[PDB]
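Participant: Have a look at this one.
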Amino acid sequence: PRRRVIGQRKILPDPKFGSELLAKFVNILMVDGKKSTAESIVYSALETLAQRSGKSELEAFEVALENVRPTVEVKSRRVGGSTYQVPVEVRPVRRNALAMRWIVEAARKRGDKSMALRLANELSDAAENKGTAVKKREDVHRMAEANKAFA
Amino acid sequence: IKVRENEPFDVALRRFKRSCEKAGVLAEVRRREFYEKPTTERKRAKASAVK
Amino acid sequence: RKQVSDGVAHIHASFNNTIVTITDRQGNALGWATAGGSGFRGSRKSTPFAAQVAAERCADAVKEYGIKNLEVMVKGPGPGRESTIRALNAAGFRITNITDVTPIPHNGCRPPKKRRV
RNA sequence: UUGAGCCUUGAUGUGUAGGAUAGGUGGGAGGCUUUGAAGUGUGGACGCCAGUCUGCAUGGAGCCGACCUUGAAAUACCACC
RNA sequence: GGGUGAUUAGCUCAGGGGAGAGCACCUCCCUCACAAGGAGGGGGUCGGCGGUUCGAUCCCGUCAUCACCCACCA
RNA sequence: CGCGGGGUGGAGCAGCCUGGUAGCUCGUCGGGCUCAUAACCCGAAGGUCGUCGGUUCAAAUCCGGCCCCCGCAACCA
RNA sequence: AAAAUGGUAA
RNA sequence: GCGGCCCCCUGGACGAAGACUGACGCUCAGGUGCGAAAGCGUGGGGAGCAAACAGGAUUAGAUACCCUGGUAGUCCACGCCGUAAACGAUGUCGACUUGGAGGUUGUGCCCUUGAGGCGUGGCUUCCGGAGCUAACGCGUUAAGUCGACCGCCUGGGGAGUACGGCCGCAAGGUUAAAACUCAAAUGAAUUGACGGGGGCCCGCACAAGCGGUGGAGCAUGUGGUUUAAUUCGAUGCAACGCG
Ligand SMILES: [Mg+2]
Ligand SMILES: [Mg+2]
Ligand SMILES: [Mg+2]
Ligand SMILES: [Mg+2]
Ligand SMILES: [Mg+2]
Ligand SMILES: [Mg+2]
Ligand SMILES: [Mg+2]
Ligand SMILES: [Mg+2]
Ligand SMILES: [Mg+2]
Ligand SMILES: [Mg+2]
Ligand SMILES: [Mg+2]
Ligand SMILES: [Mg+2]
Ligand SMILES: [Mg+2]
Ligand SMILES: [Mg+2]
Ligand SMILES: [Mg+2]
Ligand SMILES: [Mg+2]
Ligand SMILES: [Mg+2]
Ligand SMILES: [Mg+2]
């Protein structure tokens, strides 16, 4: 980072649906290098979501993300010897990266029986934009709005 | 300072301030400078202004 | 009320705060607003964004007088100054003149001693 | 000049079931109309923005009203306010 | 004893169809640490009793309490 | 000699009418931060309530003795 | 924003 | 030391040409005068600023730096004080010794044939030659080569202090020692190291992330304590599942 601007590592798409975005999602959910366990959880959650709201696996999942993608965030700058919180726009790829991360943390905290059930409920609430992950996005937007003076 | 702008306008044109005192005088007339500080800042100002 | 239809906007920009006062053409005030009074007290009120928000509020609270035109008189330095003028233009006012009235002594009274921070 | 007023007249009046800017109560089953109603702008005010009390103007012979509702039912007219 | 006024979150105070502010407590970030900031969660029969309309913190009388003026004060 | 006020953790001070569960600064102890020490941060421990005797189911708190300390008064000759 | 100190000889 | 504009009184410097006096000159102990700011006395004045002082912060503390106020003073008239890094840290006068680039102010001639060409004075700034200098540097405005006169110095501390004299309203100024004590104190420059100095660059250094330790039980090492012995060594990073 100091010197060498670097490239990007490619990931293969999801076997069931052939989408890169969903493949990244299982990676975020994976723990201890157990991809088969992770993909099993995600597929079960997606199927439950699809039959809950009709719609379809990818479209329902995308709708949930759109309600959690951030648009601006604060970042300490410390230029003149004082600490500020300057809002900054979010890069398009970093948007869903934060969205997917936030959803997983919300699901992990949610107290249901199975992880698939936790995940299905969490991003189902996200589709109706009332879950904890949605609350996280609102706080980030609200904090950035307050510090709009700096730019 | 004084600009009597005509009806075609989208730019402030506030450029006579930099052509005038504007903030140079304000920045220097806000704290007293004991006579000998000026003389010294004047002397070094153009001691450096040599090529 | 009284439909003056044109006045003057006085911008008092300093290093710590900015005050916007809209008067008629005889110096009778009609309305005012300040960066400090628009929230964001402290270090956030000496910013250009602080100044334009104050200008927008001062544009409000005088709409009853139906101002259409106004000169702007700018006083002092500060992070505001230019930001307010843009906000007044964006607020829907026909700016006619732009003059600065910053007081410049012909070196009269002695200023305070230099800060030794 | 300004209020306190003072003694008269015009307006004044949103949860909610509803045509809704239902102020309470009664005489109360009919009115004003050239002592201008209808179709339109006008401005103070307001508002949980329903448009209203309001000045006149092209205008020139009509509808309200019980009815569906509401805890309340006609400001149809009059009156104790 | 008569008159004048009052009782509303832990605190300081607003308000015939809506209990409102500000300060407190816990969290969130924030900060070197803080601090200073911004964001959420709360926390009241609106003192009780009784009284009209549909209720009416709003309206009325009685209590318990507080403040002042006055009577009382032999 | 007479009259008042005090005695509470290691130090200086609150808790008295309100007899039914000793708190607050600095100190002390353990762990952090530092090359190390101060400062700073986190977490703990520390109390015959001067002594003795009573009335109370219960006494730092209410009463009456004793010890110590502080402050007033001790005048007319 | 704040930021003190470092026993004797060798 | 002296900055708005105008008037009144007044000192010095420089240039052109000519006339005049005829060594009338240079330096100067003692002496006399002038001498920033602060300060003192008497009488005025007082906007701003601001010692002292008061409050708010910061801090371990903060008799400070920062913030809010604020008296003397800063201003005027007269009198005193007589000191400054009063510095060019370089006494005054005179003569001589290669150059370059500028500023300011006079003056002669040539077609001014625009802001030009050729000369000749005064003051002033920078860079550099020989020479000088411990070096740094100075260098026709010398710290170069010489002459005249004056002032001053003789290791550091004690000490520009004590005592005495003179001066002052005071504050104090000026002249100016000794005992005692040390073997150094000091100037310029060189190489490093360091800086809460500057520039450029790099590192799981930060930032972006993931998973841990610090809490529990147990394994293991160390410190401490204990013991007859608890063998010896390793001790910030770079000792502590180490020999
Ligand atoms: Mg200031
Ligand atoms: Mg002499
Ligand atoms: Mg003086
Ligand atoms: Mg004086
Ligand atoms: Mg005086
Ligand atoms: Mg000050
Ligand atoms: Mg001297
Ligand atoms: Mg000098
Ligand atoms: Mg000298
Ligand atoms: Mg030279
Ligand atoms: Mg002396
Ligand atoms: Mg003497
Ligand atoms: Mg990191
Ligand atoms: Mg452990
Ligand atoms: Mg061993
Ligand atoms: Mg050893
Ligand atoms: Mg060894
Ligand atoms: Mg190892």
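We number chain A the way Swiss-Prot does; in order, the residues shown are 2-152.
So this one's electron microscopy, 2.2 Å, going by the header.
Here the Cβ of each residue, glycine as well, is placed from N, Cα and C on the backbone.
Copying in the features that Swiss-Prot gives for the protein in this structure:
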- A:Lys36 to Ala or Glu: Defective in ribosome assembly (MUTAGEN)
- A:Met116 to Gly: Significantly decreases affinity for its own mRNA (MUTAGEN)
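For each feature listed, report its degree of burial, its nearest neighbours and the pertinent distances within the displayed model.
Facilitator: Taking Cβ-Cβ distances under 8 Å and a sequence gap of 6 or more within the same chain, the neighbours of A:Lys36 (mutagenesis position) are A:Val27, A:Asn28.
The Cβ neighbour count for A:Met116 (mutagenesis position), using a 10 Å radius and every protein chain shown, is 20. A:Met116 (mutagenesis position) falls within a helical segment according to DSSP.
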Participant: Where does A:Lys36 (mutagenesis position) sit by DSSP, helix, strand or coil?
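Facilitator: In three-state terms, A:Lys36 (mutagenesis position) counts as helix.
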